[PDB]
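K.L.:
Attaching a single structure in structure tokens format; questions to follow.
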Amino acid sequence: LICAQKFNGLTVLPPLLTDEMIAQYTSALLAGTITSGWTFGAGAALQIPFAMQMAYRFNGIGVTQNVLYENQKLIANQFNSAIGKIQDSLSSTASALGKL
Amino acid sequence: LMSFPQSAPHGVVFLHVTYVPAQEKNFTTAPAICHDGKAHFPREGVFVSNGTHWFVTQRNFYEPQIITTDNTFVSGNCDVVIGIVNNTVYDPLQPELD
């Protein structure tokens, strides 16, 4: 298949960015988010404890902080379980990658 | 902040006027304070400290104030919250009373 394609001039100019590089990019973005809130998109990143940034995002949607600072533990448990369900849904043959 | 257009052949050009914080300092935050066993949260700021005292200030420009009961509000006992710090929440009513 691949060499057959190559056998009439048809080449595949390889990508400029290598998947390792892109993965490093996403790692950078992820660390920036989970450590600097939303600031670093507007200059230098600013370290800020996670829980406080979460409470800020809650005030974002009109929910006063005390709900977060009183349900933190439950929040953590729910988020972890959700991540696990994502792991399953993707690892399972259930294929969301039709769009690719 | 704002933006001004400026024409150009077969096109257009904007001049966005953005706003960017410049130079920072690290401080020691905390989620809340309980003066009398009851927590106290910032209404819009964040609790910070130069190391000795405590203040609340807006999230984008260091400008501390003294913690009055007017930029803070209470949500019950102070046992269930994490990272709280024993301190006093000064009140203006008593000093202005006399």
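Numbering of chain B is taken from Swiss-Prot, so the residues present carry the numbers 1049-1146, in order.
The way this entry was determined, per its header, is electron microscopy, 3.7 Å.
Note: Cβ is positioned from N, Cα and C throughout, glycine not excepted.
Just lifted these from Swiss-Prot, have a look:
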type: VARIANT; residues: B:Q1071 to H; note: In strain: Kappa/B.1.617.1
type: VARIANT; residues: B:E1092 to K; note: In strain: Theta/P.3
type: VARIANT; residues: B:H1101 to Y; note: In strain: Theta/P.3
type: VARIANT; residues: B:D1118 to H; note: In strain: Alpha/B.1.1.7
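Show me how these features fit into the structure around them.
P.N.:
Classification of B:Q1071 (variant position) by DSSP places it in coil, neither helical nor stranded. In sequence order, no residues are near B:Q1071 (variant position), counting only same-chain partners six or more apart with C-beta under 8 A.
Under a cutoff of 8 A between CB atoms, and with a sequence separation of 6+ in the same chain, the neighbours of B:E1092 (variant position) are B:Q1106, B:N1119.
The local packing around B:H1101 (variant position), expressed as other Cβ atoms within 10 Å of its Cβ over all shown chains, amounts to 11.
In the three-state DSSP classification, B:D1118 (variant position) falls within coil. Note: B:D1118 (variant position) has non-local neighbours B:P1140, i.e. same-chain residues 6+ apart with C-beta under 8 A of its own C-beta.
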